[PDB]
Number of protein chains: 6
Amino acid sequence: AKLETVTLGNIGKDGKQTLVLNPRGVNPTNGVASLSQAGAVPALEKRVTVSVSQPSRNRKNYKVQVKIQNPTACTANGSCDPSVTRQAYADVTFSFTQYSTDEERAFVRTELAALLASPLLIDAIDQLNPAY
Amino acid sequence: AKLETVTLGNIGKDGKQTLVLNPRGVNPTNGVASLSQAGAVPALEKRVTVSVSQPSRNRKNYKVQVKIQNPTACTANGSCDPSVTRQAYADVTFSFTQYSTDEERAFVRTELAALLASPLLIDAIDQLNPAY
Amino acid sequence: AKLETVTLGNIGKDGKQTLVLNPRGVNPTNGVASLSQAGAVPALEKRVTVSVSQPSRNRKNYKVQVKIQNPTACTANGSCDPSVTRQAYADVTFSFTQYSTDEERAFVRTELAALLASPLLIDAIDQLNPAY
Amino acid sequence: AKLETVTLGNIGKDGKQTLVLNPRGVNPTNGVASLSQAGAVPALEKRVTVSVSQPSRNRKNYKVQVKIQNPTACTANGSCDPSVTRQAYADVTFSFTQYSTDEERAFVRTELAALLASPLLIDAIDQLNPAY
Amino acid sequence: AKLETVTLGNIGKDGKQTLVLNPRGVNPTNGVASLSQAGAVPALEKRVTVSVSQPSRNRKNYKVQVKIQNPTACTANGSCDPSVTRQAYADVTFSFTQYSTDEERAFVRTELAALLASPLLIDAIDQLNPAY
Amino acid sequence: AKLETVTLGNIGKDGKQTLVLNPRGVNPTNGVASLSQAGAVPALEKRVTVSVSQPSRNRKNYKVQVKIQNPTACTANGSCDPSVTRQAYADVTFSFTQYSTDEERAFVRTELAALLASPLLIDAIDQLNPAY
C-alpha cells in the first residue's frame, strides 16, 4: 500500500526488535514500490517490495506479491567494500477473484499471520524442520 | 515442525476466529503436511499446505513453503450440491542458505507478520490499494 | 486530488442518494488517480479516475480528464454471481494552459456543475433527449 | 431538451459569477444545439452547445456531449479590438445503453455534479498537484 | 524526501528571504516531487522538483535529481497579460554506489552547498566569469 | 571563475569536516577549472571542476557546470598503491538566458545551496529517500 516510512516492530526471535523501512519510489514498468532498512549502505539494506495490482484484461484475479530480501556482511574480507551474502527470503503472493469480498481477503492474510505465528511454522522456519 | 490441531483466528477483518485446521493427510511422497477443514467437506473447504526441503547438489539451499486455500462454495439453482465459485488464495515461499541463522529466519518470519498487520498490507488487499 | 474515501450525496434520480468511493491507488503507468465504490465487488465496481498532466509531455495544454464508469449489473436467476448487463460512462475533459488563470478554470468547472443541474441536461441525460 | 435561455449561477471559485446564454437553434447538419452570449463578436463569446448520438450502424450507444466554451480576451498592446489570449473550455461526454436505467442516467449526471463540488475535482482543474 | 513546505532563506545577492515552496504532489510515473510558491498560473510560477532513482540494467548507481525552475515574466506592459521572457534554471544530478555511506553522500551534498557559497562560483555564476 | 585556494568547512553528514582544495588551474582543452584535494594523488583525484560556458554563437544559453567527484582509496593486503571506487559524485549545471541578471543567477545558485541545507535533500541524498 502507500509508500511512507514503515516500522516493523516486535520482530526477531524474542519478538522485541524493531526495523524501520524507508520507502523507495515505484518502478512503473512493473509497478513496484520498494522499502528498505533505513541504514547508510544499500548493499546491506533489508528490502521489502510492493507490487499489488488490479485484475488484468486476460485472466483477472486481484494479485499481489510481497518480498523480503535479507542480506548480511562479514569482515569484508580485506575489502573496503564488504561482500554481501543473502541469507534469507520470503516471497508471498495472493490471488483473489473479482467478486471477492473484504473478509475473504482479510482472512487469507490474517490466517497467514496466525499460521506463521503457530509453533508449527515458527519452529519449522527457525529450524528448517518438516512438520511431523 | 510438529503436527498439532491449529485453532487459528482472532483477527479476521471483524476480529473473528477461523478454525480448525486438522494436520492430517500428510503426503508421504513429497513429505508435505496437510492442515484442513476439508475433513468435513473436502470439495468445498479451507486448507493449508506445508513443506520444508533440505539441500542437494542441484540447488544447495533450503526451502520453506506454505500454501493457503480459501474457496467459497455456492449451490446454483437446480443443484443439490454446492460447488466452488469465488476463490481466494495465497502462496509463500521462503528460501535460505546453509549459513543462514535462526535469528535471521525469525526476522523474515516476524517481519512478515509485522507486514501483514501493518497498513502496508492491510490496505493492499483489503482496500485493493497499489502503493499510492 | 489526494485520494480519499470520497462521499457523494444528494445524487441519483431524486437527488437524494449517496455513493462512497474509496482509494484504489493511482495507475503508475500514467499517473492517474483512481477511486471506486466502497462496496467490495471489484468486478462490478463504479470507478472514477483523474488525470492532471501539464503541457511539457505533449507540448500542448494538457487538458484535465476525469473518467467515470458505472457498470450496471444484474444477477441472472439461479446464478451465484451478478454480471454487467448495461454500462454508463462519462469522460470529462477541461482545458488548461500553463498561462491560464485558476479563476477561469473554476468558472468552467462550476459552469459545468450548474449545467448538469440545469433542465437542459437533465433531459439530455435522463431521456437521452438532446437539446432542440 | 428544449433550448431556452439558460441563466446559470454559482460560477467561479467562490460561486459568485453568473452566465446567461440564449438559443441559436440547432444545426441540423450535425444535430448540434447552441446557446450564445449577447456579445457582438463571435470570437469573444461565451457559449454552450449540446449533442446526443444514437445506436445505429457502427454505433452501439447514445453519447451525450456538452461543449462549454469561455474565451478570455483583452485589448492587448493597446488594440482597438480585443482578442483571445485564452480558451477556457470543456468537452464533457456521457454514454448510455438503449436498455439503460433512467435512475443511472441521472446518477452519472448528478455524481459528476457532486464530484465537481468535491476536492477531488476542484483542485484537479483549478490547481492540482500531480495525482496523488 | 518526505515532502514538506520548504522555507528557504538567504537567496540571491542580498540573501533575501524567505522563498516558500509548498508540497504540490509527486508525479507517480517517475517519483518527481513538485514544490511551488503558489501554482495558480504555472508558467509564471517558481518551482523546485525532486526524485530518487534506483539502479537498473544500464546503470548500477542510485541517483538523486533536483531541478530548479525560475522563469522570469514581464508584467502586462500594455499586453494586458503577463508572460515569461527570460529564464534561469538548474539541473542538479547526484550519483552513488551501493557501498556509499550516508556520510559520503553528504559530502557531495554539503561540498556543493559550500562551493555554491564560495567566490569561485559566486563569480562563475553571478557575473558568468570564465575559468582562470 | 578565478581560481583561489578553497576551503569548505562544516561538511559531510554531521557538518563537521573541513576540506581543502588546491586549485590547479584550467584545462585549456575545454576551459575547465579544477580544484584538487590537497594531499596524495588518490586524494587529489577527489576533484571539483568548473566549466563556464559563455552563451554560444549557435545556441546562446550560458551554462555553468560543476562536477564533483570523490573516489575512495583502498589498498589490498599485500598492495601499496590504493585503487579507488567512485562511490559518490555529482554533475550540476546552471543556465541559461544570456540576458539574465546576476540576481536571477544568484537566486538559483543560492537557492540550491539553501536546498542542499534543507531536510528534503539531506534525506533524499544521505539515505536516498524518495518524495514520500
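The numbering of chain C matches Swiss-Prot: 2-133, in order.
Placement of Cβ uses the backbone N, Cα and C atoms for every residue, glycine included.
For the mutagenesis of C:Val33 to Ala, Swiss-Prot gives this note: Decreased RNA-binding to the viral operator and loss of repressor activity. The structure shown keeps the original residue. Here Swiss-Prot notes a mutagenesis experiment, C:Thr50 to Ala, with the remark: Decreased RNA-binding to the viral operator and loss of repressor activity. Record note (Swiss-Prot), mutagenesis C:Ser57 to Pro: Decreased RNA-binding to the viral operator and loss of repressor activity. The unchanged residue is displayed. Record note (Swiss-Prot), natural variant C:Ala34 to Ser: In strain: Qbeta_3_FR. The unchanged residue is displayed. Where Swiss-Prot documents C:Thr76 to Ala as a natural variant, the accompanying text is: In strain: QB_1 and Qbeta_1_FR.
On the structure: features taken from Swiss-Prot.
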| residue | record | DSSP class |
| --- | --- | --- |
| C:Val33 | mutagenesis position | strand |
| C:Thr50 | mutagenesis position | strand |
| C:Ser57 | mutagenesis position | coil |
| C:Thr76 | variant position | coil |
Rounded Cα separation (Å) that holds between C:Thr76 (variant position) and C:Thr50 (mutagenesis position): 26
Those recorded positions listed as C:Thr50, C:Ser57, C:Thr76, and which of them has the most Cβ atoms within 10 Å of its own Cβ: C:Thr50
Recorded positions clustered about C:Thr50 (mutagenesis position) [Cα within 10 Å; pool: C:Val33, C:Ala34, C:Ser57]: C:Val33, C:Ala34
Densest Cβ neighbourhood among C:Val33, C:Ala34 (recorded positions), 10 Å radius: C:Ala34
Euclidean distance between Cα atoms of C:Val33 (mutagenesis position) and C:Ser57 (mutagenesis position), Å: 17
Intermolecular Cβ proximity, recorded positions C:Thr50, C:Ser57, C:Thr76 versus chain D, under 8 Å: none
